Amino acid sequence: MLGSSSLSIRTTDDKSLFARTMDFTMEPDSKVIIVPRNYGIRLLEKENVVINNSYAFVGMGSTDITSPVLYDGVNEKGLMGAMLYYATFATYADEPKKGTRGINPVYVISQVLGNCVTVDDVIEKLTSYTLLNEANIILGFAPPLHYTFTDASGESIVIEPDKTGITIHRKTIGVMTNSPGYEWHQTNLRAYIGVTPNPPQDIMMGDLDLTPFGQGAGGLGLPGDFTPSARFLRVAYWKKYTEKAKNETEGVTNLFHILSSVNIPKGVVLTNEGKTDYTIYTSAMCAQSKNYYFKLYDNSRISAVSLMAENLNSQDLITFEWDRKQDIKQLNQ
Amino acid sequence: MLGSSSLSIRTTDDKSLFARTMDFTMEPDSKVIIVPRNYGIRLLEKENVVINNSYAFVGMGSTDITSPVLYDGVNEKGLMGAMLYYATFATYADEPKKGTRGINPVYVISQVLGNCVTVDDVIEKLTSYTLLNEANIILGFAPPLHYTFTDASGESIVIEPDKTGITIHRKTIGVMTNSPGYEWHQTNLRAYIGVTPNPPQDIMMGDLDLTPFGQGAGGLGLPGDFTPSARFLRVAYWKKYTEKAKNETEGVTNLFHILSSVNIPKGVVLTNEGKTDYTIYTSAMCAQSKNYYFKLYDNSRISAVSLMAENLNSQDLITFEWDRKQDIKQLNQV
Amino acid sequence: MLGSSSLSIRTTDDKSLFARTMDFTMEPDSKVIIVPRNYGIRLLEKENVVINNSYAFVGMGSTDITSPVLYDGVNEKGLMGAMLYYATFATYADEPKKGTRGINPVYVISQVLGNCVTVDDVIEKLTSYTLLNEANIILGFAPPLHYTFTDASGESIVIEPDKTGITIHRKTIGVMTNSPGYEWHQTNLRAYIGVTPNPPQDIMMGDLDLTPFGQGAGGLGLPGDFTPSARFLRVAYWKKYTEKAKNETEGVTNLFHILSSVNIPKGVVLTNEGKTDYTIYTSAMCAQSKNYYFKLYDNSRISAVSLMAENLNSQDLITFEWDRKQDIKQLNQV
Amino acid sequence: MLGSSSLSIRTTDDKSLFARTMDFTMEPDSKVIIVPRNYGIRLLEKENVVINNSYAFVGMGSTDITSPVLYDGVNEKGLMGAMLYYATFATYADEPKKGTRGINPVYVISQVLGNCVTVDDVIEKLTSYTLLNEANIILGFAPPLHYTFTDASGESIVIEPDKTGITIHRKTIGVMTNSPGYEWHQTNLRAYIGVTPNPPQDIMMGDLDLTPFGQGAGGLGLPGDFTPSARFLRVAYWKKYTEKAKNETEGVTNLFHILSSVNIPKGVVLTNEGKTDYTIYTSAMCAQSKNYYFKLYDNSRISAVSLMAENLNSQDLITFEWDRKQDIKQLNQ
């Protein structure tokens, strides 16, 4: 993680859908992972309390540490979530608060999707934990994160482990990127309400008529760079004005169009260390269907994993590997 | 059309590719069209002269008028080109200049793809034409257009029907959008040279340390709206910093990543009349392989058509119909 | 009041200066006012309670209601301060909290300048009051306000009457505009660290050399509009980069040059109700000299009033009227 | 000379005024200068060819070379003019065109002001010279310039010595800054017609209500940097929306308010060499009164020089020195 943008939408088909880009410097080993009922999830890597998950879920994540680490995903009850980067804001304890279990920041999604249904259930879950400053071994250190969840009803919350403790925002707009805090970007929105689909009227200066070059002038002032605040604005504004999806397939299509204003080609963002920071995959999930969808930097063809198609009582993780090959369809040889 | 964005790139394997978005109000009947050798292209709708075309080509177009109308394409000799909108600038005669033939703006691509090989041939063919104000029955007027072309060698030109005549730009940057003229955007680039992939350094204000929120701060000042001028900067600047493509396939993918910065969702742009202006399709073509590739608003899976696999002496247009259903690969039962 | 911008600075010779624009709809009856010691200042306009002020002070203000309303000023002990618009963010109570007395928002500056020396005195002072939702016979309701103070030593604080309580900000950057909160703008600074005095480097695209139009390109990204957020960034950044003032006169000059980036001409900003919102005056204060300096929309020559020049035990307010005529010096017979 | 912004305006009083900031990297010796009729101004600094000037004029300039060099000014018949930097575009000849004299770029304002009445006179005068690459100025290469003139009637033109020859633009908006060329900025204006005094309408994202911070949001998309193109846009847009000046004083006041959005404080712009580029003075001039007005980086009080006050058949240049000291009026001891 060194970036992601995320949003949810609601179709006129009464379906809730959630999507996120994931931006990074090289693709570690990641796949679509289905975690079955009762598989059990660690709280901490350095202690063996395993929490038993009532619910099966499907998500993108990693199988490299003790328990599956999910980056986003949706569960068998329609709860959807993601963990996103929160640099220079995320604050974690050394010690669990009186009467909470310690939890590794990288296990939050996995634990939440494994046992929650509603955003309230999540709020209640989280305040029984303390996010702890424990390293991990796929990345080396404790990554600064925040979290977004959307339940089948389409309510979104954002959970943010700030300096002063866990900040929680109820019924958000359904947009989240990276730092700063949710209330900062929400406030930022008010600066940009003049950003619309509609052209400004022509004007005159003295004798001179002034008309726009073509279309899109309504959007003047929207920023084009790939910072988190600019990313937030674009995803929010394009989410407000892009037409309602009529069904789940359109929902995925629209989700990836909105996200495309924030998709990063290899080379256009370099980190301090000269590492190239780019959009590795783009994912979408639907609460009602429990389908999970993803396309990759190298393959814009969308793939799909249906959670309910599997044996939710399986002994073992079920996984699907990435196909990083552009899946071009040949219309003649 | 209402808008579009285009660019060309060169792979490290000596291929040239060109790609464009097509932005429009609603989608008329468009498909991919192979025009065979010797098929014939009309110059004008109101006159019946049909110019025999030497070359076969493939691209995106309409078959609603007398001769196939091509929006972009590549021909059997590796000439690539496109017509894009040029609102407020395009200017057409009522009548041909002495010793030129009249040509409808919407036939320029089909004529040129059918009869030219190199950037210079394009220039030469054009001085034998005069663009006329002739309408057509898909649109009802002559749409204001300008044109771009890229040959096998990777040279790009822009051709602009201006108030004072055809302006030609030789050896361009390989980017073209819509109005204003090409010199204006080229100059406009200079205002944004500080937009780079690299982050700026922390500063202090008094006691206060100031650091960026994440990455991407290098690009501060780039505009994010979908006007022609902002599209031009985005495609030009992201053409500059995007990693060189190593082969044809990666060239296609790179092209659509770059064009993603300027892909318009349905609803985000509306015309003075409240019609939504959105990216209907996105296409790419390679001069060396003569493959055409495209994906749709409703389908992000790339399709490909190979000009040279067909019979270039066919009697009839060979055409491939859009598939408007999101082509999702089921990894288990869905 | 519908807006203003403020900053403080420090000179080479150890002097602290504070400056503000005032932006408004109408030019109201406003003057420089010297309040002597022991004049007595109401706390609440609908009540008869008066705190007897220990300190004399000078700033711009109104004599419309029972006690002088100061919009900014410096006192004889070197405390500087100002009230500014805090729209959509200022929250007041109907009744005082246990142990405090109510105070009207437009009395804050008067009370504080009348009774405080350091920013810490200001913080202490304030915990014995609760800002009340009390209106006035000048604007017809309690204006949404926030406050800034800078003491002799150059330390600045912001105080913000938020929904959740009074928010103090200690050791600030010494810039304040309007909404939103100081924490938001402080955070917003980080998005703009790439705005510098330094040109970006030339680049190429293909064969094309690209170089700035002139000077100034290191500022790409700074916004030019008159929103509070945009004005904060212009005042903060131009505060960072504009040279240190060597003495008091240069401080005033520099402060007004910086403020000039946020001066509003008549007509460029209109309210919802179609009222013109423009900068009526600009003032600076100096902690060490206790001079007050000001200029007006129609008068660009700066005036000064010296607090320490007057009898500080006067019975009566001392006041100086605005000279609203452009004060042009004729160098020969004009 | 290193940058400048200019505009002209027309009062309801039926008066025409013109104004300009001047940017530069230190204080040069510059005064306001009244050139009497029949004084004599060279064309070329390296030939002693004198042109007798029919008219008298006042403006800001330098006496450091043989004939006075004026940066701007107004003559006794109501012609106002200025020269402004035009870097990377200004192109001049080595040799005059058959039938023309060589003129130094730096002498254009002085020659014109001393011999022309109308903007048509300027267009005509100019076809009898070729601008030349004369170094010195013992400042030494001829600086890259373009020119604006506005006559008593309120018409403005721009003259640009381009690669393809001299370009004239007639009936301009009466805004000019620096590079690029005039039609490039005129076209640029079109991208910003959405910049208005009027606030945008509040909107909703879901349940969340969004309203501006304060006032001024109509301006979103106006850049606040000091590049020539940003300056061009701030002058033109604030020229368009600033209230009409109702008399000559208001005109001067209004011009300095508009120019104040482009006034450069010392330290905020540095050159590729790390010199500081700042606004040394701002001036205005009225075609009908023939008054010259000016204020300084260090002196916000406006001074005025009246052309018609002097003896216009004077033998000698009449001169006023800058007063570089903040002219603060003391209202008490």
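Every residue gets a Cβ built from N, Cα and C, even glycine.
If you check Swiss-Prot, you get these features:
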type	residues	note
MUTAGEN	A:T63 to S	Slightly improves the specific activity. Has little impact on the substrate affinity, but exhibits 12.3-fold increase in catalytic efficiency; when associated with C-110 and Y-198
MUTAGEN	A:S110 to C	Slightly improves the specific activity. Has little impact on the substrate affinity, but exhibits 12.3-fold increase in catalytic efficiency; when associated with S-63 and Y-198
MUTAGEN	A:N198 to Y	Slightly improves the specific activity. Has little impact on the substrate affinity, but exhibits 12.3-fold increase in catalytic efficiency; when associated with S-63 and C-110
Identify, in sequence order, the residues in the chain of A:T63 (mutagenesis position) that are 6 or more apart from it along the sequence and have a CB within less than 8 Å of its CB; answer 'none' if there are none.
A:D29, A:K31, A:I33, A:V69, A:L317, A:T319
Quick check on the mutagenesis positions A:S110, A:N198: which one has the highest count of other Cβ atoms within 10 Å of its Cβ?
A:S110
Under DSSP, is A:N198 (mutagenesis position) part of a helix or a strand, or is it coil?
coil
With a CB cutoff of 8 A to chain B, go through the mutagenesis positions A:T63, A:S110, A:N198 and name the hits, or write none.
A:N198
Under DSSP, is A:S110 (mutagenesis position) helix, strand or coil?
helix
I'm trying to understand the geometry here, so how far is the Cα atom of A:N198 (mutagenesis position) from the Cα atom of A:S110 (mutagenesis position), in Å to the nearest whole number?
43
